[PDB]
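Novice: Below is one structure. I have some questions about it.
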Amino acid sequence: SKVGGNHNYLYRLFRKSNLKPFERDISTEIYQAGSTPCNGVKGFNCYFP
Amino acid sequence: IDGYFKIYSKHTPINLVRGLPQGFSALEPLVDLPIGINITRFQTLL
């Protein structure tokens, strides 16, 4: 813990489906949580995963 | 299977021109790879 807030520990917030045991994913592509498909870098229902 | 990549190898002395061998042969496990990658497709080298 750091007094200014340790932001080095990152973790995913959105994912398409349940993963498998002992499996790791590295791709940080923007998740298309909305009904319509999303592209670009940002947008509504297009959050940083 | 669950991130374990298994190599099965066998050297078989054959005398054939175009036909697949007519016989039986066991296949030992050579080396198991614990790398644990995500795989979809494959290509060979010529």
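Numbering, chain B: per Swiss-Prot, residues 197-241, 244 in sequence.
Including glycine, each Cβ sits where the backbone N, Cα and C put it.
Take a look at what Swiss-Prot says about it:
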MUTAGEN   B:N234 to Q  Increased resistance to neutralizing antibodies
VARIANT   B:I210 to V  In strain: Omicron/BA.2.75
VARIANT   B:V213 to E  In strain: Omicron/XBB.1.5, Omicron/EG.5.1
VARIANT   B:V213 to G  In strain: Omicron/BA.2, Omicron/BA.2.12.1, Omicron/BA.2.75, Omicron/BA.4, Omicron/BA.5, Omicron/BQ.1.1
VARIANT   B:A222 to V  In strain: 20A.EU1
Novice: Have a look around B:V213 (variant position) and count the other CB atoms within 10 A of its CB, chains all included.
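Specialist: Around B:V213 (variant position), other Cβ atoms within 10 Å: 4.
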Novice: Listed in sequence order, which of the variant positions B:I210, B:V213, B:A222 sit with a CB under 8 A of chain A?
Specialist: none
Novice: Can you grab the distance from B:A222 (variant position) over to B:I210 (variant position)? Cα atoms, rounded to a whole Å.
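Specialist: Here the two Cα atoms lie 15 Å apart.
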Novice: Report the same-chain neighbours of B:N234 (mutagenesis position): residues 6+ apart in sequence with Cβ closer than 8 Å to its Cβ, ordered by sequence.
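Specialist: Result: none.
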Novice: Can you give me the same-chain residues 6 or more apart in sequence from B:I210 (variant position) with a CB-CB distance under 8 Å?
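Specialist: For B:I210 (variant position), the qualifying residues are B:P217.
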Novice: Report, as a single number, how many Cβ atoms besides its own are within 10 Å of the Cβ of B:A222 (variant position).
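Specialist: Its Cβ shell of radius 10 Å holds 6 other Cβ atoms.
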